[PDB]
There are 2 protein chains.
Amino acid sequence: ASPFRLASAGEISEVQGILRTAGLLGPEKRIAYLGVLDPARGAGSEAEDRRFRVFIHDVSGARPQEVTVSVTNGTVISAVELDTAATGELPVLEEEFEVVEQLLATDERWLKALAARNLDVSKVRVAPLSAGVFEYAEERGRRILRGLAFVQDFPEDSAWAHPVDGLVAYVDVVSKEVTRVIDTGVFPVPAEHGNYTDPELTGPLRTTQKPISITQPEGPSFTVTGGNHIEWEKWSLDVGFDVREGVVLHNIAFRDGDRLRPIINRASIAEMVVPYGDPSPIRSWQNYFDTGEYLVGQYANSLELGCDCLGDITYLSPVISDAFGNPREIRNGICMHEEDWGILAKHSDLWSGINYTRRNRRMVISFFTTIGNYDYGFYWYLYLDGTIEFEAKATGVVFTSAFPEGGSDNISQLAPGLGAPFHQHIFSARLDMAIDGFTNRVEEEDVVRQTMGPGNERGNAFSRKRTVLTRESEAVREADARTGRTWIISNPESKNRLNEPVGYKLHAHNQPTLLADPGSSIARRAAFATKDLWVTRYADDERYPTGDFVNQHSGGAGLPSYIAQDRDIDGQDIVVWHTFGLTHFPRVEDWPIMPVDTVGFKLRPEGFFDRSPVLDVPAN
Amino acid sequence: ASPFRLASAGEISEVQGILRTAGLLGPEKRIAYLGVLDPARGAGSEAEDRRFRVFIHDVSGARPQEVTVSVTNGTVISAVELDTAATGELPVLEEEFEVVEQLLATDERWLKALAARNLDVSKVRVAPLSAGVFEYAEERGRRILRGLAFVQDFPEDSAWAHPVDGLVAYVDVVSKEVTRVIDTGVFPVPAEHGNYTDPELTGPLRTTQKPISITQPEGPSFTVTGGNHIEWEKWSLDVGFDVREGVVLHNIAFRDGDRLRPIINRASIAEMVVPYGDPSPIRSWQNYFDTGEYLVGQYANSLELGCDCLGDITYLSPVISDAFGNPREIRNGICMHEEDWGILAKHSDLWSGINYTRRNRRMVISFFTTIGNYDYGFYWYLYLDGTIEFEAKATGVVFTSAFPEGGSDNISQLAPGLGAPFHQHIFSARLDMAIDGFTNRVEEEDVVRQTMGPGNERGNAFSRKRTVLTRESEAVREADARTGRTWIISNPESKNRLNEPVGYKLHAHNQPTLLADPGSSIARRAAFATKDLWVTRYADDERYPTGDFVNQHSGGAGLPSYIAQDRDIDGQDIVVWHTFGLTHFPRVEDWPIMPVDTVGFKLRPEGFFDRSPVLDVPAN
Ligand SMILES: [Cu+2]
Ligand SMILES: [Cu+2]
């Protein structure tokens, strides 16, 4: 029915069959990425044509390929061989993770390094980390993963408590060869365990927490049709899921009176990078593009009722492809529910004698993913008043190192001899705008202070200014918290009853952006992270701020390249890319398991409605 | 038993007698302010000497007085006559909100102004607005109030929809005479009504909201003893209430293992000002110190269950004094409860096979107040992980004016001909720190970017720097969101197991501070609002950032004066004053009644604990 429905196991199996029939999926082939494509602009298509895009890896060393297929027509739309040294390697395969430890286990250099530390190889876990791009010429064109070691004293031990510093190895996961093993010197391996379920560390568990029961006698207020179409308190949207981006929101619209008014055509976290700020050669190459390199959606957790999602929850169980094209379901991977959100509006008027109070609520769509030591929760919220918000919740176990004897300017101490390198978690929200339709524009709004004098004799006046971003070349903006800078997306052709263009205002948290030196590899590979806001003209092939192939890919693609087209964005089909993140200087409180920290952004209506859109909310 | 218990009706009754049996209280006198004083520094003096501070007004015209009485021994500690022209007028009296309209009703200038606009005097409401200080020497030393008119078509009509622009009056509430009436010209009085309970405006109330049930079958996890002593999930504190400040938190401490560790000795919102940025002479003098001039606590609303506070709520009904010293109870003025706060910590570890998830919770202490057209919710939150947070929720009806023909750079249009002057809501949180005791210090922490080169060849390194604020002369700080600036309060004499001084980090929202010109009267009277953070040496008589008597005070009082003492704050008994606020450019969405908007701040432990303090939280 709806062209925005979630992919079904059948569609994935059909893609597999189409590829096989086309001779593109032999026994040496592996699916590194597979996702459904959004319908093309303009519903000119008589019927629906479900298309899937796939990245095909070859374990024998042959060139990989990018393929698009129409499962509807059972055809291969396009198939191109990729030159990875130029355009980038495919995303890391889940099957390649175990390869790093396995290969290193029999390498003489690795074994000698472990013996020098009196470590039993059988107990040494190796984290399969993306390699990035640096000065190792032999890595160009090859799929390389770098490994950092952690000791696990026993099956249920938390290896992160025992980092093996001064050692790092590089491995070619295709030819199965250890290219390099670097040992800069022995560091004491932190002895304290970090087992947060061990009574010896947790102590007696608290018995002081009484239960909080959240229930809905008449069920939830939202309805789900077509498997993923949501309707809740005037909001309308489709909940999609992609193995790379995770949860994607489609066709966010608000029912104002008798008309369905669009606001955002597509919303997603198009990239997220975790750059480390420790200059040690052991970790200075460390930059994890969880979204682009690992594909966060792929590792989404199955959420337990009453534990991960509390209350009356409706689940979606998205299906993705395994490495062979077989469908795999992520049971209860997406939670959907509405939750009370305190007071919405309130006023006790003396003159009228009327006391008015109304409560707020928000629709929540979320999922949680795990990538090695990190665990991230992605939350999208829709409020009664028209506000749209995204929130990222970062938790898990901090990535560790040894804590140098004389201290460090780039690492904090968590436990005796245990360090945690400084790093950032930076996201990029891609908002394909559709404020009352596709004809949109963006204005940067700053508060304007005024000087006391003629026309402002008492010096109390203050105003604001709005600057339209007309071409992509002038649409790379930075935050200015001091002047209350925000960005307004409006429709110059759609005006409210007061003759003003309708719009939505993006409120950023104004957290620090990418800290790395502008001449660094990461500053180029994650150029999007250096500025708070980017605006581009919509294009079918401009999906990620970092390009299609991020793994071991130098600069050359992504937002910087798109912006160069300097297209018209003043009253056109535009896309907003907002960078926002957390700068983490680990605290002792983050060890052995870190409490959630958050970051996000929100958009509030700005003259979108003709008056408050919640006057029809009952007292109840 | 506790010296921090809430004031009882009996204590207030005693205060009344003392004043009486001293000729201090009589038919010409009025209690402008009455509140209990906190215990003196040093509990070495067994037995608490419950003392109350009182501000006495005189309707006759005699000089007001500040009196400190001792309820414990029923005596008058001190009584001083005040020179208002010097130290400022007393807070506006509730009984004075009538006089402005009543007086103007029989004034020929006012009546002539209304007749010219064809307005029925019986339908004209007049807001009793603080006067401030502006080139009117005649007012100096006099108790003045300015009045702005709003038309109320009928008893249940919202007068805010019909502001009468181009007209303003100044009145003397003691001599009862209209000192002046300014009529700059006739402006059309907006005709549209703003009655948000009128079916024609609200339209059919939605019937789509299914109920959300929040219950605690076994009761709350917190205990209340001594009437206002709270104990919840290791937290310990005393919930106090003042007619000026509202809810005040005392002795915030955390039970870490076997010891109760103090964190904050006293937390309150010491001031809240609402400066307007409309240069029109009709409102250019507009600045409302809701806390300092009106006393937000006295107007606290009685919170309805299931409406204002949902779930298992434990109420506090603070008692205050009326204008004559009689005790008045504010039924259910304070809400206390705990609410679920999503995921606390989570990690699914591949190597250990252990999947771990824990839920977070927050203790909530709040109240809601109404000042004319505004309604503010004050919420304090205590989290399982040690985080302390404050949040202000602003709602009510926007203060209106006429919308000028030809537009305005300082007023927004909400409805046909209806304007909303730009303004700010700026709060000052007074945090009397006690990090593991009174020996504290504050450090400004900035993220530090590093240049690619020797020691940082890959240009990935980044660090942080901390600057200790040693003297008050260097303790007036500004925000710097770009460099992730925060402030850490630590105890140099109390170290964690890693030999690092324990501390708490204050995270600000970095919203714009006071926008008015530096030389404006408001910039001088609300100097605290021009900077984000102030640190002073504790002093029993330095309670408010604006001074004790804000109404019609020339300026420079409060923080600017305290800081001038340039006292030592490096490892001393100190107080942190954080300025934070909302800059409001009213939207159509804010009319006829505005949806809640928020602002606040939080403090998170920074090396305060030896490891996560929530490892003992059960899976539940
Ligand atoms: Cu982190
Ligand atoms: Cu406001």
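Just so it is clear, chain A uses Swiss-Prot numbers, and the residues here are 9-628, in order.
Yeah, the Cβs are placed from backbone N, Cα and C, and that goes for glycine too.
Under the three-state DSSP scheme, A:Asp298 (active site, proton acceptor) falls in the helix class. The active site, proton acceptor annotation in Swiss-Prot covers A:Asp298 and is backed by similarity to another entry.
In the three-state DSSP reading, A:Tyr382 (mutagenesis position) counts as strand. Annotated active site, schiff-base intermediate with substrate per Swiss-Prot: A:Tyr382, in sequence order.
Positions annotated as substrate binding site by Swiss-Prot: A:296-307, A:379-384. For A:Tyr382 (mutagenesis position), the count of additional Cβ atoms within 10 Å of its Cβ stands at 20 [all protein chains shown].
The number of other Cβ atoms within 10 Å of the Cβ belonging to A:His431 (Cu cation binding site), over all protein chains shown, comes to 27. The Cu cation binding site annotation in Swiss-Prot covers A:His431, A:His433, A:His592.
Among the sequence features in Swiss-Prot, the mutagenesis site A:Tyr382 to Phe is noted as follows: Loss of activity.
If you take the CA of A:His433 (Cu cation binding site) and look 10 A around it, the binding-site residues you hit from A:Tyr296, A:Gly305, A:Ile379 are A:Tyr296. Candidate recorded positions: A:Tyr296, A:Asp298, A:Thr299, A:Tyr302, A:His592. Those with a Cβ under 6 Å from ligand 1, in sequence order, are A:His592. Taking the C-alpha atom of A:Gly305 (substrate binding site) as reference, the shortest distance to any of the recorded positions A:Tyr382, A:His431, A:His592 belongs to A:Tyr382. Other than A:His431, A:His433, A:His592, the residues of this chain whose Cβ falls within 8 Å of the Cβ centroid of the Cu cation site are, in sequence order, A:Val282, A:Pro283, A:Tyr284, A:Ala402, A:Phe430, A:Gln432, A:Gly589, A:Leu590, A:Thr591. Mapped onto three states, the DSSP output places A:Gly305 (substrate binding site) in helix. Among the recorded positions listed (A:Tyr296, A:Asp298, A:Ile379, A:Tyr382), A:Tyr296 has its Cα nearest to the Cα of A:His431 (Cu cation binding site). Sequence-distant contacts of A:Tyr302 (substrate binding site), defined by Cβ-Cβ distance under 8 angstroms and a gap of at least six in the same chain, are A:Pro99, A:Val100, A:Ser138, A:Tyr296, A:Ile379. Within the same chain, residues at least 6 positions away in sequence whose Cβ sits under 8 Å from that of A:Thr299 (substrate binding site) are A:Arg252, A:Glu253, A:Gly254, A:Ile277, A:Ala278, A:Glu279, A:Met280, A:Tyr552. The Cβ of A:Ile379 (substrate binding site) has 19 neighbouring Cβ atoms from other residues within 10 Å, across all protein chains displayed.
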